[PDB]
Amino acid sequence: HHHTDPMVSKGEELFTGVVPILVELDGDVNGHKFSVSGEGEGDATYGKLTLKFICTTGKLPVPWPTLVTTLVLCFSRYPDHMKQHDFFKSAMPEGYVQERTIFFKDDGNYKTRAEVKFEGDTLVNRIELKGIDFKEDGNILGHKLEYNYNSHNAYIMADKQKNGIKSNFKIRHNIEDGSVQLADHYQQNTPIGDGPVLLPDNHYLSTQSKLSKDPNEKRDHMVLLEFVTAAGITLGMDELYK
């Protein structure tokens with residue numbers, strides 16, 4: 001890697017090559033307590049994540065797809081002309097707090113708080129999840145969601161007052177009967193360290209995820225292949241290719 005901005009070189013230097021990932025979640029949804037462990041690898045050069053998650057308490061009391069957004073946007077591919085907008089890498093290695101409220105339309109809410117930071121060479125995502133006001137017969141506690149996932153765009157805006165970022169975005173979960181369960185995401189990220197961070201201009205992250213199962217695995221689990229790419233800022237003075 002070679003950038004003219006030493007602040008960019010610093011972040012890029014930590015996400016060179018393949019980085020091992022640990023994910024830890026403690027959850028309580030309507031008093032159903034559960035835990036999830038995840039392991040895999042991230043490759044920020046390709047925006048590529050490969051993760052396997054296991055429910056360590058037994059059967060997951062909510063559908064796996066409802067946890068995908070909660071269960072490491074520092075592995076996003078930022079194109080070269082946008083690297084000065086990568087908040088996520090700039091906060092490393094001390095890390096950042098990621099907070100969300102997820103409103104399931106006509107159902108309950110998840111509240112999440114995560115610390116994303118390095119423990120030695122390992123990127124760790126440690127999460128507390130609280131779920132309240134879910135319908136026992138609804139799409140979530142009723143397990144009526146399909147085991148699949150769509151492509152989304154998450155718009156990222158600076159919050160200069162907290163030296164962080166915020167995002168609002170909608171996830172669509174396919175229901176078994178061909179309908180859709182909307183999940184409205186509100187997100188804020190703040191640095192853990194007191195050092196400076198890159199505060200971005202408005203842009204979006206483009207996501208694509210595939211869910212699968214390990215045919216040899218007897219525990220309740222999810223295999224996740226995810227790609228994340230930053231976009232929405234164009235290159236040139238009108239223009240390089242014109």
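We number each residue from 1, going along the chain as drawn.
Header lists the method as X-ray crystallography, 1.9 Å.
Backbone N, Cα and C define each Cβ position, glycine as well.
According to Swiss-Prot, the protein has these features:
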- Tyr149 to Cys (Swiss-Prot position 145): In mut1.9; shifts fluorescence lifetime from 3.03 to 2.74 ns (MUTAGEN)
- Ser151 to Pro (Swiss-Prot position 147): Increases fluorescence at warmer temperatures such as 37 degrees Celsius (MUTAGEN)
- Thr207 to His, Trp or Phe (Swiss-Prot position 203): Results in significantly red-shifted excitation and emission maxima (MUTAGEN)
- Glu226 to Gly (Swiss-Prot position 222): Suppresses the 399 nm excitation peak, leaving only the longer wavelength peak at 475 nm (MUTAGEN)
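Here the mutagenesis positions are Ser151, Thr207, and the one whose Cβ sees the fewest other Cβ atoms within 10 Å is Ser151. Ranking the mutagenesis positions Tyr149, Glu226 by C-beta neighbours within 10 Å puts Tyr149 at the top.
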